[PDB]
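Presented below is the structure to which this report refers.
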Amino acid sequence: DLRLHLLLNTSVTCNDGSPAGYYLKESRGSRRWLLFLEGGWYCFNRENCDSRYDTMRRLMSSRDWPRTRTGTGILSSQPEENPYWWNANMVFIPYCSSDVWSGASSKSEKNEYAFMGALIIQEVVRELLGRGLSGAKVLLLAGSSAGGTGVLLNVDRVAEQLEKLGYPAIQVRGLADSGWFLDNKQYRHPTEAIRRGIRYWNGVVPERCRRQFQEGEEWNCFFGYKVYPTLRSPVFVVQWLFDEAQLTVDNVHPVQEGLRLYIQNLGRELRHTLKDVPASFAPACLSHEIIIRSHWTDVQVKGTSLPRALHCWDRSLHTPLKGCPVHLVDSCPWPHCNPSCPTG
Ligand SMILES: Cc1cccc(Sc2ccc3n[nH]c(=O)n3n2)c1
């Protein structure tokens with residue numbers, strides 16, 4: 001139901017120089033716009049990116065993209081599947097820059113690949129303004145996995161871009177799903193890869209965070225708990241307490257005491273980082289991503305689903321609201337101690 005549009009500025013490109021783009025389903029009766037950033041890891045040097053080009057080429061090129069995609073989960077237009085924003089204008093922005101949405105570098109003499117993720121977002125926004133986004137009341141920049149980190153890295157830049165273009169009435173907000181990671185010690189012997197990636201991509205981080213950590217330390221701003229406090233736009237954080245990608249980088253794959261303590265400490269640490277995040281949804285589950293799967297409605301924390309929490313967040317942005325909470329973090333300490341966790 002979402003139709004592909006390749007960027008009219010064909011100098012804003014995927015890794016291989018093909019045009020980036022976006023999939024759009026308009027809803028003319030709505031002033032809500034949802035721009036979703038796809039995830040899919042990243043690549044950080046020539047050899048690593050060459051491998052990704054061989055077997056993950058859709059994440060590096062628009063040459064083989066389909067002309068349409070179906071909106072699912074928070075991108076669904078069916079109220080039963082999407083109680084939150086079923087009537088919104090839906091935009092899916094494919095991830096084809098392999099840079100966690102941070103890059104601002106073109107392919108050239110010196111560069112085999114272009115890493116333009118930050119510019120792709122800006123150009124999508126610019127071209128959407130002429131397609132109805134100029135009339136928006138809310139622009140929700142959402143994303144999952146690398147796209148969720150992408151939200152944290154880009155939401156304030158979108159807000160600044162719209163102000164500078166003359167649209168101060170559009171409220172820019174972020175929804176970061178499964179992009180809130182810890183730079184913790186591994187269970188058995190990632191920050192090096194991002195550090196290298198940033199130099200390779202000419203990657204950019206939000207200004208206030210950059211100014212805190214200073215030259216050479218911008219990698220810190222890829223970690224939600226460090227970049228989030230520096231952001232001005234409202235951001236809702238969705239994060240499984242035992243995210244499978246976090247456990248993978250931690251090299252966690254009958255559980256003895258050392259691993260039990262490691263897993264319990266990870267959940268405690270992640271819960272701690274969310275204590276001062278007033279709009280958050282963090283179930284005690286071992287899983288990965290939430291917002292674009294069709295059954296995203298099923299999980300609940302303290303009896304409240306994510307679509308409900310997001311609706312309560314909308315109301316809060318019109319004192320806490322009676323019966324309509326926005327801060328929902330499990331306190332139970334082990335995967336699937338929440339009975340509503342996904343099973344299979
Ligand atoms: C070290 C770091 C910090 C923040 C974001 C990233 S990028 C990433 C990390 C995990 C993951 N799982 N699925 C997916 O796309 N990603 N992307 C890397």
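Residue numbers in this text run from 1 along the chain shown.
The header says X-ray crystallography, 1.3 Å.
Note that Cβ sites are derived from N, Cα and C of the backbone, with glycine treated the same way.
DSSP assigns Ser145 (mutagenesis position) to coil, not to a helix or a strand. Swiss-Prot documents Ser145 to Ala (Swiss-Prot position 232) as a published mutagenesis change and attaches the note Abolishes enzyme activity. Unable to mediate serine depalmitoleoylation of WNT proteins.
Summarising the annotation, Swiss-Prot assigns active site, charge relay system to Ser145 (among others) and lists experimental evidence as the type of evidence. Same-chain residues at least 6 positions away in sequence with a Cβ under 8 Å from that of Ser145 (mutagenesis position) are, in sequence order, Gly39, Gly40, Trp41, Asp177, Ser178, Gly179, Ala245, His288, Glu289.
Feature annotation from Swiss-Prot assigns active site, charge relay system to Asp243 (among others). Remark: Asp243 (active site, charge relay system) has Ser178, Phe181, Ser287, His288 as non-local neighbours, by Cβ distance under 8 Å and separation of at least 6 in sequence.
DSSP gives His288 (active site, charge relay system) a coil state; it is part of no helix or strand. Look at Swiss-Prot and you will find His288 (among others) tagged as active site, charge relay system.
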Other CB atoms within 10 A, centred on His288 (active site, charge relay system)
19
